[PDB]
Amino acid sequence: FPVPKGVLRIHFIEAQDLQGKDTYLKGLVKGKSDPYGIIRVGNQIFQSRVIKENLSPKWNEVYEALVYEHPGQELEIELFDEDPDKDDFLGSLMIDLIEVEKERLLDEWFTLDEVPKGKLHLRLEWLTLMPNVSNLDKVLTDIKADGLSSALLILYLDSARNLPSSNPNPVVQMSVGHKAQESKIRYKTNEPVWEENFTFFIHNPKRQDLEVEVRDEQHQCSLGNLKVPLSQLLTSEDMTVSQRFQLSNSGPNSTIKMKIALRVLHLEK
Ligand SMILES: [Ca+2]
Ligand SMILES: [Ca+2]
Ligand SMILES: [Ca+2]
């Protein structure tokens, strides 16, 4: 299974001098526009807010994208005017990631291509995955923890044993805080195998819990659940634990096997 080469934190700050594409009164009066941006990294897509009637938009939004050692992967950005029909094009940008890794931290205005005018203000942070916990304390403080992610949670769903029944069709749902993802379904078995990998962004591992619920997908019935304070990982080697876990609201011998690893996101120079 692929593992991330790092995390790219994208500050979608502002743009200036964009192309006005709206016109009042049958096109007599030249007007401004309603800019917003579409940001792409690999399969990950991000959409900024629409700011109305302004060619120097200030979004101050921030997105977090996973980056792997895959070929030539790039940061793609397109700006549009929100119109009631087809949104008019306000310019585009293409940044080489392998270049961004090299610089670690950028703060620059970029001139949009394929438009007569327009500039975009970005601050890019290349965060690497740290296996030791040595810098968590510093990363939490820089974020100003009192939000964006201070860590990643990478977890492996191996299998479960001896689940309650008649037989069920087991599926697992994991949700660190509000982010939630689901495994695939196994059918008519009390011994499911998934061998699936999942990744979650983490604001603060000292506060957040991983919640795991096993369900029978056919029927509303629950098959057990599990809470794992991520803090417990903080005291494990390479912030990774691998064991069988007891399920609650389940059988007495019902368990779930996982590998769970934490990585602190760090900007170095
Ligand atoms: Ca328009
Ligand atoms: Ca418009
Ligand atoms: Ca539209």
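Chain A uses Swiss-Prot numbers throughout; the residues present, in order, are 380-525, 532-550, 556-659.
So how was this one determined? The header says X-ray crystallography, 2.6 Å.
Each Cβ is built from the backbone N, Cα and C atoms, and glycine gets one as well.
The Ca(2+) 1 binding site annotation in Swiss-Prot covers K400, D401, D460, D462, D467 and is backed by experimental evidence. When Cβ atoms from all protein chains are considered, those within 10 Å of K400 (Ca(2+) 1 binding site) total 19, not counting its own.
Quoted from Swiss-Prot, the note attached to the mutagenesis of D401 to A states: Abolishes calcium binding; when associated with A-413. Here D401 (mutagenesis position) comes close to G410, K411, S412, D413, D460, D462: these same-chain residues lie at least six apart in sequence, with C-beta atoms under 8 angstroms from its C-beta.
Per Swiss-Prot, the feature Ca(2+) 2 binding site maps to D401, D413, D460, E461, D462; the stated evidence is experimental evidence.
As a published mutagenesis entry, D413 to A appears in Swiss-Prot alongside the note: Abolishes calcium binding; when associated with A-401.
Per Swiss-Prot, mutagenesis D413 to N is noted as: Strongly reduces calcium binding.
If you look up Swiss-Prot, you'll see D462, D464, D466 marked as Ca(2+) 3 binding site, on the strength of experimental evidence. In three-state terms derived from DSSP, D464 (Ca(2+) 3 binding site) belongs to neither a helical nor a strand segment and is classed as coil. The Cβ of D464 (Ca(2+) 3 binding site) lies under 8 Å from the Cβ of no residue that is in the same chain and 6 or more residues away along the sequence.
Record note (Swiss-Prot) on the mutagenesis of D466 to A: Impairs binding of the third calcium ion, but has no effect on the binding of the other two calcium ions. Remark: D466 (mutagenesis position) has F459, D460 as non-local neighbours, by Cβ distance under 8 Å and separation of at least 6 in sequence.
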Sequence-ordered recorded positions from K400, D401, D413, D460, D462, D466 with Cβ under 6 Å of an atom of ligand 3: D462, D466
Of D401, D460, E461, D462, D464, recorded positions neighbouring ligand 2, Cβ under 6 A: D401, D460, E461, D462
For the recorded positions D413, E461, the one whose C-beta sees the most other C-beta atoms within 10 angstroms: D413
